[PDB]
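Have a look at the structure below, then the notes.
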Amino acid sequence: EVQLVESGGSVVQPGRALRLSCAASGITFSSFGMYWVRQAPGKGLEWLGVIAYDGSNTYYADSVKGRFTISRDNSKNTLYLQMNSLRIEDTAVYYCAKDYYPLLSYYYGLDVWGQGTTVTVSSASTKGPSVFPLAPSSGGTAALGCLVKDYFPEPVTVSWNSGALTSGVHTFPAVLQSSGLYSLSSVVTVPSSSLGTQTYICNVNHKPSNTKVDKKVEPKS
Amino acid sequence: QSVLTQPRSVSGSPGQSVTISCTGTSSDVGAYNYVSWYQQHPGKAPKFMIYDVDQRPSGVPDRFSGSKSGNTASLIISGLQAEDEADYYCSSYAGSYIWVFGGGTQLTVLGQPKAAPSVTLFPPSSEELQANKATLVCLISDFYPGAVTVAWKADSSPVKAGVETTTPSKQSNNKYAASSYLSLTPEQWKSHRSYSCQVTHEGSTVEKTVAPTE
Amino acid sequence: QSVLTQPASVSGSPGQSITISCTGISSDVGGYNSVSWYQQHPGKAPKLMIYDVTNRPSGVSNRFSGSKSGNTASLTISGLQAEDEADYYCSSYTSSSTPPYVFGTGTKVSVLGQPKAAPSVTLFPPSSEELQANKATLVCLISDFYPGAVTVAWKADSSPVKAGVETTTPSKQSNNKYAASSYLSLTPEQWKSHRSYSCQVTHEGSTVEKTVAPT
Amino acid sequence: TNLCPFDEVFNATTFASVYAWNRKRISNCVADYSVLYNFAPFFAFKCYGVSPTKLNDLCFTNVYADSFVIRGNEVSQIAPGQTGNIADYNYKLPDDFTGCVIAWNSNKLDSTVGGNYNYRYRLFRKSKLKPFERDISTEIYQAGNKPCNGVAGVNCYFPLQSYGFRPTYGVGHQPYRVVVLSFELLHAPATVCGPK
Amino acid sequence: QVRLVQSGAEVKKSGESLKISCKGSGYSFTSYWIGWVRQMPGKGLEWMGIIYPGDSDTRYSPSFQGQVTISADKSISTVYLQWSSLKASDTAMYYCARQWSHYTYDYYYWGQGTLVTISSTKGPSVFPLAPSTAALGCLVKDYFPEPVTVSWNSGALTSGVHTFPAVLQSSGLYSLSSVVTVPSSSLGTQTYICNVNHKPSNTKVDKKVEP
Ligand SMILES: *[C@@H]1O[C@H](CO)[C@@H](O)[C@H](O)[C@H]1NC(C)=O
Ligand code: NI
């Protein structure tokens, strides 16, 4: 089982460059054509290019031709993607994948994939969230939550009552707003008889901005 | 080569057949029999399922097959199983050692009884208003299947500007949740008698409303 | 890495037929193969004369023919004429072989315009003066042979010497026979370390030899 | 009438696999190309560097008849300037090919109810085939440390696959017999002419 | 019309790099192997290797593997022979060649050849060659370039003098021998001195040859 491990994904500003690497375990790397494929968040796969097992030829999708360069170092069992002139729309998980057959193959498909590395192309500045309570309303249960607004980059983590409250918790995936900042919510369903007796605090950790926010969610009148 | 056209979604019950089309041009899927399909489970890398229109790579269940007619290739899944719930991508050779993927099809395996969404609409918090911002938060939970459409109303007029909506996310109980946000200025918020979040699920609409003065 | 062996030289009079052998050819019945013959005049590129063992390109005289028996190809030149005086190379091709192409060792064809004449050989030992400079050169002078083709072999106590030999191309003398010279460069120790040295000149199938002694 | 032996090429009982394609050298004979309509039923026919209506007027140094079976939707790769799994790894015409490519459906002869697994093709190769190169190696490609010892498996790739022709297939996947007629014109006496 | 045109003659010093070229025209350059052939002075043809310009597939002779680089630039229909560090033994004519057709593997087409010569002005060292009609002469060793004039007894001894053409050694230097046949009765009376003049270095040498 060859294992492929991509690395190098990071937050990068438009116009800058980034090199991704894909390291293959074992020794089979030099026998296979190798591919890059990417996938923007919530979107489809996009085939980017292929380099022959022996480096003899490299082929590129039109969407990256003249901007990205694929290379390989067979002495290191490593595939590279040099990304130049990055644009917001290059934001994606980047996968490396190996050809189903060794030598010159091409006509079949990609049977072993890495887990991907995440590239975020953005001019947004690192920013911690503003956290706002979603107060429960004034059948035996009530929803309450926290709005985790306008942070960059991903991710944020949310717990409730320092991890002591897990039942009924759902933390939503983030939306990317036209500001270039992310937002999400976390909601918990609790017995409405517990309101005003049990304290509910959402703990929002945004490691990139080194911010932690603990917002108490109180009943309203 | 343009992205190959696939249906957004398809569904079936266990044991049924499900089919997914992949339409390209005379320069890709209509020119070549090098048409392949991939399966992608949430959070996972794609898995190679079909090549040469209807061949299966090692280990892929015989339930997956394909056919092709002109510019359209097809994935045919017989004996649908719960594990087949995934996104499916076709891909076609496009000449000169280049491939192009289709846009992807979300396959749902109907796996539990229909459940209508619980909808909770939170008005903007006083804290957010004091910071001169306003977000209506429509949280939608415990529905199945995991597909809803969300429409926002101000008084009773449709609102499109300032809404962001998440794709349904699986909860711990294997039902689905979704969220929708209506971002407003405090003035816009106060200028309407009410706002409504309308959640349509399996042809039935659930609505919640909030009012600045209530 | 097989060698195709040809005779170093062949001669004939105008109008005779001569044959050139080429031994050591192999083929792969499963692949592609050919046997070729090339003619090369001084200062010119080789010219394909026979291809696919027996065939002639357009414009190549039908005096040239080729054949193959076992591992040996043969070029026959009938009605030999001055224009044929040239070097001839056989060649083998086998698509699957490493190397796929091999040229033979080559044959100098002489077209005889006068009686054959055997070489006179004069072999001078290294001078005492040259040894004082810690060098040693044996000088083998070859004269009055016809036709102008010789092979030169050096032997030390009847053992063949290959390193350090330089040999000239035959040059026409005033009497219209040919001359050539050959030099064996040696260390002073090498000169004294062998019982004798001999220069052996092969011409038209006959060998002429001279020997020198240290003292 | 010293007619070229087209019959033993076109009317051969069995054809070669494309990866092990057959070559018949045709020399020193009269080539009556009109007889091909009787040896092959309703065939596709593309010529390059020659006109199909004037073949009996032409003289060539030698003719080569290469023959094999591929599936119908691969026939288009047997053409100058084409690439694909067949052109790249199995049978390669040169860009400057002079000759004709003749193909006809052989489903009745070459498909079987269970599948004809005797016709095979090469899957991958260290390099693309050069024009008229033939590679009949069946050696298992060793990608890993462990020697394969003639056993395909993990890191050990057998380089051929069978077509498995069945009569239930659409024409694009049915077997087609292909004859490539190469017309060699050297600066040398012609040995293959039309009847004239 | 198939044509292979090679680059012009090269004169190089030992240890220099060199790249020579062969340009094809009049045919589909990327559809045919091109071969390279070495011919050292007075020696036979040696097949060096072939390259397929379409994909730069190269096959070297076992004797040239790692000793030279064959390459191709198909965008300009050219193939090349390259050395990183030339040796005197690389002095040779180099031919490119192409098979006659896709079906006829013999080398019908040849380039015109590129002459590559690998080679300091030096005066000759003269050494006498003493006899055992007798035979005596002098050895002119290691000089560059040609010519060198040899006389005997200031030109008064001409009957029987044979001055051989010089050998062009691998080092680039020349060595030449001149001998005279004299009656054995004059081995004690006549003193034979060999007179060697080399103009490109202004070296006139006279060496006495005693039995
Ligand atoms: C092909 O060969 C078979 C062998 O029996 C024969 O019956 C048939 O008539 C031949 N067809 C042609 C067109 O010669
Ligand atoms: Ni309004």
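Indices start at 1 and increase along the chain as displayed.
Determined by X-ray crystallography, 1.7 Å, according to the entry header.
Cβ from N, Cα, C; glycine included.
Per Swiss-Prot, mutagenesis D:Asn11 to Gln (Swiss-Prot position 343) is noted as: Reduced viral infectivity. DSSP assigns D:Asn11 (mutagenesis position) to coil in the three-state reduction, outside any helix or strand. Residues within less than 8 Å, Cβ to Cβ, of D:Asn11 (mutagenesis position) and separated from it by at least 6 positions along the same chain comprise D:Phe39.
Annotation of the mutagenesis experiment D:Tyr121 to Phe (Swiss-Prot position 453) in Swiss-Prot: Decreased HLA binding to NF9 epitope. Increased binding affinity to human ACE2. Within its own chain, D:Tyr121 (mutagenesis position) has D:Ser17, D:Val18, D:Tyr19, D:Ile70, D:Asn85, D:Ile86, D:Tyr89, D:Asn90, D:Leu160, D:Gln161, D:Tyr163 as residues 6 or more apart in sequence whose C-beta sits under 8 angstroms from its own.
Close to D:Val151 (mutagenesis position) in the fold, though at least 6 residues off in sequence, lie D:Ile140, each with a CB less than 8 Å from its CB. In the three-state DSSP classification, D:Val151 (mutagenesis position) falls within coil. Experimental mutagenesis at this site is recorded by Swiss-Prot as D:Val151 to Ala (Swiss-Prot position 483), annotated: Increased resistance to neutralizing antibodies.
D:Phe158 to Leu (Swiss-Prot position 490) appears in Swiss-Prot as a mutagenesis experiment; the accompanying note says: Increased resistance to neutralizing antibodies and human covalescent sera neutralization. Its Cβ placed at the centre, D:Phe158 (mutagenesis position) has 15 other Cβ atoms within 10 Å. In the three-state DSSP scheme, D:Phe158 (mutagenesis position) falls into the coil class.
According to Swiss-Prot, the mutagenesis experiment D:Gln161 to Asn (Swiss-Prot position 493) carries this note: Reduced host ACE2-binding affinity in vitro.
D:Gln161 to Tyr (Swiss-Prot position 493) appears in Swiss-Prot as a mutagenesis experiment; the accompanying note says: Reduced host ACE2-binding affinity in vitro. Residue density at D:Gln161 (mutagenesis position): 15 other Cβ atoms are found within 10 A of its Cβ, drawing on all protein chains shown.
Record note (Swiss-Prot), natural variant D:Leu36 to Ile (Swiss-Prot position 368): In strain: Omicron/XBB.1.5, Omicron/EG.5.1. The unchanged residue is displayed. In this structure, D:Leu36 (variant position) is part of a helix by DSSP. Of all Cβ atoms in the shown protein chains, 21 besides its own fall within 10 Å of the Cβ of D:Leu36 (variant position).
In the three-state DSSP classification, D:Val113 (variant position) falls within coil. Non-local contacts of D:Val113 (variant position) by the CB criterion (under 8 A, 6+ apart in sequence, same chain) comprise D:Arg166, D:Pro167. Per Swiss-Prot, natural variant D:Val113 to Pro (Swiss-Prot position 445) is noted as: In strain: Omicron/XBB.1.5, Omicron/EG.5.1.
Annotation of the natural variant D:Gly114 to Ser (Swiss-Prot position 446) in Swiss-Prot: In strain: Omicron/BA.1, Omicron/BA.2.75, Omicron/XBB.1.5, Omicron/EG.5.1; the original residue is retained in the structure shown. Residue environment of D:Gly114 (variant position) contains 8 other Cβ atoms, counted within 10 Å of its Cβ in all protein chains.
Here the Cβ of D:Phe124 (variant position) has 25 other Cβ atoms within 10 Å, regardless of which shown protein chain they belong to. Quoting Swiss-Prot on the natural variant D:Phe124 to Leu (Swiss-Prot position 456): In strain: Omicron/EG.5.1.
The note that Swiss-Prot attaches to the natural variant D:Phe158 to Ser (Swiss-Prot position 490) is: In strain: Lambda/C.37, Omicron/BQ.1.1, Omicron/XBB.1.5, Omicron/EG.5.1.
What Swiss-Prot says about the natural variant D:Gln161 to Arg (Swiss-Prot position 493) is this: In strain: Omicron/BA.1, Omicron/BA.2, Omicron/BA.2.12.1.
Around the Cβ of D:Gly164 (variant position), a 10 Å sphere holds 17 further Cβ atoms from the protein chains shown. Swiss-Prot documents D:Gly164 to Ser (Swiss-Prot position 496) as a naturally occurring variant and attaches the note In strain: Omicron/BA.1.
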Candidate nearest D:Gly114 (variant position) in space, where candidates are the recorded positions D:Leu36, D:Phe124, D:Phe158, D:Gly164 and distance is Cα-Cα: D:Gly164
Whole-number Å value for how far D:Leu36 (variant position) lies from D:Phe158 (mutagenesis position) (Cα to Cα): 37
Recorded positions near ligand 1 among D:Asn11, D:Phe124, D:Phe158 (Cβ under 6 Å): D:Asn11
C-alpha spacing of D:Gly164 (variant position) relative to D:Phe124 (variant position), in angstrom: 18
Recorded positions near chain A, Cβ-Cβ under 8 Å, from D:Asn11, D:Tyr121, D:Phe124, D:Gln161: D:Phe124
